[PDB]
6 protein chains.
Amino acid sequence: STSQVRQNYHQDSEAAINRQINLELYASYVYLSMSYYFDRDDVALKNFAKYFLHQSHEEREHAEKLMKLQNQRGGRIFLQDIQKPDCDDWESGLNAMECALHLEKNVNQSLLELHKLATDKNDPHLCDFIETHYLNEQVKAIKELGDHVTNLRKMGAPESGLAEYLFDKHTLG
Amino acid sequence: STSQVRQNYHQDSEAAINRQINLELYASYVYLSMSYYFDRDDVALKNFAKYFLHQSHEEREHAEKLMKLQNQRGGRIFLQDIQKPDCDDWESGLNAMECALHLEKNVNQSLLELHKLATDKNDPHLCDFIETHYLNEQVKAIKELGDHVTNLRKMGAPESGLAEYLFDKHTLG
Amino acid sequence: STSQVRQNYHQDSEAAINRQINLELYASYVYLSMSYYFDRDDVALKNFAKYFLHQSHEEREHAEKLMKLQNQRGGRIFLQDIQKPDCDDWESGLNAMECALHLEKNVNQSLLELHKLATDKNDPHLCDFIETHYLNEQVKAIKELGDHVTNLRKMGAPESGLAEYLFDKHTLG
Amino acid sequence: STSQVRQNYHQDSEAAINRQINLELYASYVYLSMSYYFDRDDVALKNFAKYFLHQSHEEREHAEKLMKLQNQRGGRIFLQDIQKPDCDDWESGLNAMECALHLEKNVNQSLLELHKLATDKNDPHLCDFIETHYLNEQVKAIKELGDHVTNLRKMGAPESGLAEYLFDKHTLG
Amino acid sequence: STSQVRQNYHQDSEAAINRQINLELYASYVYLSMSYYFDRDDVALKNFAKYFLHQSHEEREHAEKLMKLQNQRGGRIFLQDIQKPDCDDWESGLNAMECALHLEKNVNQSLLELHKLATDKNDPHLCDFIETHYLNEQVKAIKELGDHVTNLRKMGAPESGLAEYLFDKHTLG
Amino acid sequence: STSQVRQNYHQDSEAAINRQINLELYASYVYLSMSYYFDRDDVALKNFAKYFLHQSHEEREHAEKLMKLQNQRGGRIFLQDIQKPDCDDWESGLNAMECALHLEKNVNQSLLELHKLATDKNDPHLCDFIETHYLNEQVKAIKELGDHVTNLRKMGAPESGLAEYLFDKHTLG
Ligand code: NA
Ligand code: NA
Ligand code: NA
Ligand code: NA
Ligand code: NA
Ligand code: NA
Ligand code: NA
């Protein structure tokens, strides 16, 4: 049953990739929930909505690239249920940015564990894939979200509705 | 707690839309699974893979349009778990097309029930939304999939690997 | 006699690069043999011929890039005889694709051993060179060849001459 | 006091980056000194001047990219004094090229030590950053400078003023 | 040892130019420190960062133009250590603008002393160089920084984080 | 076992073409070795390197054209080992040009013997092929290499490193 293409690809690596696929799809789902929270008539921050929808689509692309990797290496994709997000109501732009920062740090931690597994199994292709396509993207996302959190807090969010309004216009527009 | 925008929008309609959101996301997930099955080194039908990935992205757009509708009408989106597809291994191009036909008929049946509910609650905006954006799209998808199933069966699929190869090139390429 | 440029470059790494140069030139020669087999009047599969000639030229470029690396690092190139391929007659498009898959897996195995040596000698430049320019190229080549083998086998090669003819036209054309 | 962005970033790595910042700024300063030596009326080698000024600006960009990295990772930049170069008078084009080769090998050695520290602290983002942006750039610079030294020596520098003149015109122009 | 080009160029003028070179490089270093302070995840004012990086590069150009002058006149450049800035942490956009204003006034004072020395040594070329390339540039920089300080103070900086945010967007963007 | 295409093509001609294929591939390998000798940090003559790499690729094209001829005529290609060049170290640009001249005269001698065999076997197609595609190309290559040898010797190579430097720039650049 071994793939004709499979070479230097450990069963533990294959299992870890399947877990990372699920986590990227989960992240996509979280961002989708956030997006449509800011589209509510009683929230009405269109650029917050756009920002999180973009992040939702980016996470879906990250999941598809891992699925492609799994087939390239002769692993087998096993999909699992995509759990619903932890919240229906994300409270404020500041609260959503903070939850996004926490999500991205959790995804980064899972990728650092995958890199460590690849290095331990002497799988340099997999380690290089993670470094090239995932690790810098995560560091950038985490720095951006931290910048956003900082600005919203300095501007006086979440108490000042003016702060979220102006951030939506000037930073996210 | 009633939305300032909410008018002539029944709680039963709001609940039905939330169920339809989940079903569209489920369908997206099924098509994603199918796509990456045909990307396997031991299946290797690239145009089958492309066809199902396109259908996956289309279903995601259909889910997002229902989320937009729910906010337009002053309903509240409640997301649920996205269940994993029924199969990991889709067996053949003919078998996947047949499962896709069955999926699309199931989605169509849910939309016909939503239309009936909208008509029963005297919600013409919702009924028109379903007719305009969903019902013809479903009839077209079902006719296309039935055409594909017919052609694959006449060509001698799934037994003739030549049939699936040539269908992939000539119909899906 | 140490090069003025040489820094953190082990004699074992220099020797391994010289062996990899020979293996890339060998691979180029194998693909050249395959190419001109399919140009025979009694084989006459022009797109098989084109495919393998392209692969021959790509392998020559891979050998030249290793020669450039050896000089960049202050190593010394020592060329060896290029052994003749194992076959004069490659039997069928399916048989040549299978031999190509086996060749590429052998080259990949040698590169994975070179990466391991670079990591063991704490030569990150060399390890990065191998990851960046060789490891993903090999994974892609191996997945492509496995896809080709799969399609030819499903189509009914090598017994169906129609299969090889249509594969030549539709996949390789 | 931990940055909200900081993840898997050791205090020893942060300290090493601060040292590398200083060394890149130092290198920039050395090249600036060299540049304006060749602009002297009693030296008057304009293309030597241009070559070293370009290298000065490149080293400043390398320092700024490390400063950006330090902030991306949630480290804190601590700048130190930029020590003056070892020479005011660089004697000849050959002597400056030789000092440049020695400088670049010293910078490369510091980067190889930073890579080793990143690998020891299991910081793959940092290791990849160094490999991607620094290690190949250094190998190329060292090979170029060694080529220049070789050509100047073969041409008869530093004794032949004709050699430096013609090298300035033909190689550096 | 007198340069063949040297004419009407006092040793005191040559010494003063060497001091001004050091001060321009020092100023460049101060602005670089300021720039990367505003790039911190906990400060996150991108247009403040851009403004000070531009000023850093401008000061480096001013130092290089003095180095060119020193060679034009047959003086000899003697570089000194570039002292580290007085602060690692610049506290606020208002505090950095105020420190920048103080820096520019200090540089202007040194240039006015150089002009006075040139006039006292009857060096009209040097006096004209300073007037043409330095004195108006300094008056403009000082007026701009004073305008910025005024606006930030009127807007309610440094206490209002909204003030610095909006200044960053509207004045520096 | 006779090819359906084979007409007026002697077994001795087929054998001679197979020997000429090997000699063209050998020549390609010699030129490749020469190329990367001049790319060494301690040789560093880039236009010598380019010249010989071009000649390497031209010889490979000459071998492929003979392989095409062998199939056109219904002969069968039998590849042999490609022997390693006689030298690893080519000493100087003058020494490499002299070895190249000797190589080209050896290849020309083999082609003149092939033409004589074709004429003796009354194979005018083969004789015309050799005259049209090989004999003038060889006369031109031999005249060019003799011109290069003459110029390098008159300029004072190999003793004058200035000679090789200037030849590299002015003739080969
Ligand atoms: Na992701
Ligand atoms: Na749908
Ligand atoms: Na290769
Ligand atoms: Na890497
Ligand atoms: Na550098
Ligand atoms: Na200045
Ligand atoms: Na030839």
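Numbering, chain E: per Swiss-Prot, residues 5-177 in sequence.
Just so you know, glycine gets a Cβ as well, placed from its N, Cα and C.
Under its mutagenesis entries, Swiss-Prot includes E:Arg23 to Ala with the note: Abrogates interaction with NCOA4. Fails to localize to punctate lysosomal structures. Contacts of E:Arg23 (mutagenesis position) defined by a Cβ separation under 8 A and a same-chain sequence distance of 6+ are given as E:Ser114, in order along the sequence. DSSP assigns E:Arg23 (mutagenesis position) to a helical segment in the three-state reduction.
Recorded in Swiss-Prot as a mutagenesis result, E:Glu28 to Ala carries the remark: Reduces iron binding and oxidation rate; when associated with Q-87. Cβ neighbour count for E:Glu28 (mutagenesis position): 24 (other Cβ atoms within 10 Å of its Cβ, all protein chains included).
In the three-state DSSP scheme, E:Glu63 (Fe cation 1 binding site) is classed as helix. Counting Cβ atoms from all protein chains shown, E:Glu63 (Fe cation 1 binding site) has 24 others lying within 10 Å of its own Cβ. Among the features that Swiss-Prot reports, Fe cation 1 binding site is placed at E:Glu28, E:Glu63, E:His66.
Reduced to three states, the DSSP call for E:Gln142 (Fe cation 2 binding site) is helix. The Fe cation 2 binding site feature in Swiss-Prot is assigned to E:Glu63, E:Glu108, E:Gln142; the stated evidence is sequence analysis.
Swiss-Prot lists E:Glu108 to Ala among its mutagenesis entries, and the accompanying note reads: No effect on iron binding but the oxidation rate is severely reduced; when associated with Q-87. Under 8 Å, Cβ to Cβ, and six or more positions away along its own chain, E:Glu108 (mutagenesis position) finds E:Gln142, E:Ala145, E:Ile146, E:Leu149. In the three-state DSSP reading, E:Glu108 (mutagenesis position) counts as helix.
Its own atom aside, the Cβ of E:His66 (Fe cation 1 binding site) has 21 Cβ atoms within 10 angstroms in the protein chains shown. A Cα-Cα distance of 6 Å separates E:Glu63 (Fe cation 1 binding site) from E:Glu28 (mutagenesis position).
Taking E:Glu28, E:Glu108, E:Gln142 as the candidate recorded positions, the subset whose CB lies under 6 angstroms from any atom of ligand 6 consists of E:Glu28. Excluding E:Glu63, E:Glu108, E:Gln142 themselves, the residues of that chain whose CB lies within 8 A of the CB mean position for the Fe cation 2 site are, in sequence, E:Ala31, E:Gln59, E:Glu62, E:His66, E:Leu107, E:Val111, E:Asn112, E:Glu141, E:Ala145, E:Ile146. Within 8 Å of the Cβ centroid of the Fe cation 1 site, not counting the listed residues E:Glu28, E:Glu63, E:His66, the chain contributes E:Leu27, E:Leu29, E:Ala31, E:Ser32, E:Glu62, E:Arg64, E:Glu65, E:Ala67, E:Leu70, E:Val111. In the three-state DSSP scheme, E:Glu28 (mutagenesis position) is classed as helix.
Counting every protein chain shown, 19 other Cβ atoms lie within 10 Å of the Cβ of E:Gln142 (Fe cation 2 binding site). E:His66 (Fe cation 1 binding site) sits 7 Å from E:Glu28 (mutagenesis position), counting Cα to Cα.
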